[PDB]
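**Student:** Below: one structure in structure tokens.
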Amino acid sequence: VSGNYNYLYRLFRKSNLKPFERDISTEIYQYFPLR
Amino acid sequence: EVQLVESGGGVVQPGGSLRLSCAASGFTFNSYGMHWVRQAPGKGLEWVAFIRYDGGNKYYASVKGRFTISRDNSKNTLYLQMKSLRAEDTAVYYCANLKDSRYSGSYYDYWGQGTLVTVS
Amino acid sequence: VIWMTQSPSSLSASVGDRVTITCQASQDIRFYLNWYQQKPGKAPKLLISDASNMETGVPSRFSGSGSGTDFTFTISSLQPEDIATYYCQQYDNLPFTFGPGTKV
């Protein structure tokens, strides 16, 4: 009801992922990359 | 000792061309990727191009479409072919092996002395 | 293309003073930054790799740290031999880029 903020997704990155690649870095991308 | 020796500099006219070379010795040239970096009087360091150890993949900066990078691992020589040179390309051209944990993997950083190219 | 900047562009300090140079990236480059020192008439010399690792032979008075977009280069005590232009360079992705350069 108050909102579940535990789940996050990446919005910003300098490139696209390769198959089964994982990127969990939090360095601010030209913005904080996760929302 | 490790050496990188640039040559082939000089003065050319606008729209002309010039081929530079860098002779390498003292290290396993054929296992490393190589970079070209230039510096004009009054300015900072500008990255120009990179070639992989096998002479396969090539990358370019402001110069893409005009400059070509190549190497010959049997002569330990790195080349840069510059076509359609402009006044803005006046600079001292260095060959280098830049320490890089992501792409070339080089653990050591080497530089040449640089050769001056003037366009006018 | 990742754009690099440095601040201040030029600084005035005496021998024995503490000197700090800030390098900032337009994009997050984690810890893949090199620091170079260039004296007039000479090729650039590498002092620091991977943001904070010192090169062999580099005096202990030199140091640096940082991650992401904000990096710092420090001289704990400026020596008369430390007058040079300092550059930061990113190698997170191609093309590689150098900063404007800071005059000490």
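Numbering of chain A is taken from Swiss-Prot, so the residues present carry the numbers 445-474, 489-493, in order.
Every residue, even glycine, has its Cβ placed from backbone N, Cα and C.
Features from Swiss-Prot:
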VARIANT   A:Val445 to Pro  In strain: Omicron/XBB.1.5, Omicron/EG.5.1
VARIANT   A:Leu452 to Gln  In strain: Omicron/BA.2.12.1
VARIANT   A:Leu452 to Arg  In strain: Delta/B.1.617.2, Epsilon/B.1.427/B.1.429, Kappa/B.1.617.1, Lambda/C.37, 19B/501Y, Omicron/BA.4, Omicron/BA.5, Omicron/BQ.1.1; Contributes to cellular immunity evasion and increases infectivity
MUTAGEN   A:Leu452 to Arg  Increased resistance to neutralizing antibodies. Decreases HLA binding to NF9 epitope. Increased binding affinity to human ACE2
MUTAGEN   A:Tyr453 to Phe  Decreased HLA binding to NF9 epitope. Increased binding affinity to human ACE2
VARIANT   A:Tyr453 to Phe  In strain: B.1.1.298
VARIANT   A:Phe456 to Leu  In strain: Omicron/EG.5.1
VARIANT   A:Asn460 to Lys  In strain: Omicron/BA.2.75, Omicron/BQ.1.1, Omicron/XBB.1.5, Omicron/EG.5.1
MUTAGEN   A:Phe490 to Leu  Increased resistance to neutralizing antibodies and human covalescent sera neutralization
VARIANT   A:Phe490 to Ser  In strain: Lambda/C.37, Omicron/BQ.1.1, Omicron/XBB.1.5, Omicron/EG.5.1
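Structural setting of the listed features?
**Tutor:** A:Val445 (variant position) carries neither a helix nor a strand DSSP state and counts as coil.
The Cβ of A:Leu452 (variant position) lies under 8 Å from the Cβ of A:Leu492, A:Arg493, each of these being in the same chain and 6 or more residues away along the sequence.
A:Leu452 (variant position) falls within neither a helix nor a strand when secondary structure is assigned with DSSP, and so counts as coil.
Taking Cβ-Cβ distances under 8 Å and a sequence separation of 6 or more, the neighbours of A:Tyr453 (mutagenesis position) in its chain are A:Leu492, A:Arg493.
Applying an 8 A CB threshold to same-chain residues 6+ apart, the list for A:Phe456 (variant position) reads A:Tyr473, A:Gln474, A:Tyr489, A:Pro491.
For A:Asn460 (variant position), other Cβ atoms within 10 Å of its Cβ number 6. Under the DSSP three-state reduction, A:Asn460 (variant position) is assigned to coil, being neither helix nor strand.
For A:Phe490 (mutagenesis position), the same-chain residues lying six or more positions away in sequence with a CB closer than 8 A to its CB are A:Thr470, A:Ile472, A:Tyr473.
DSSP classifies A:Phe490 (mutagenesis position) as coil under the three-state reduction.
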**Student:** Can you check which residues sit near A:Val445 (variant position), meaning Cβ under 8 Å from its Cβ, same chain, 6 or more apart in sequence, and list them in order?
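**Tutor:** Counting only residues 6 or more apart in sequence, A:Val445 (variant position) has no Cβ neighbour under 8 Å.
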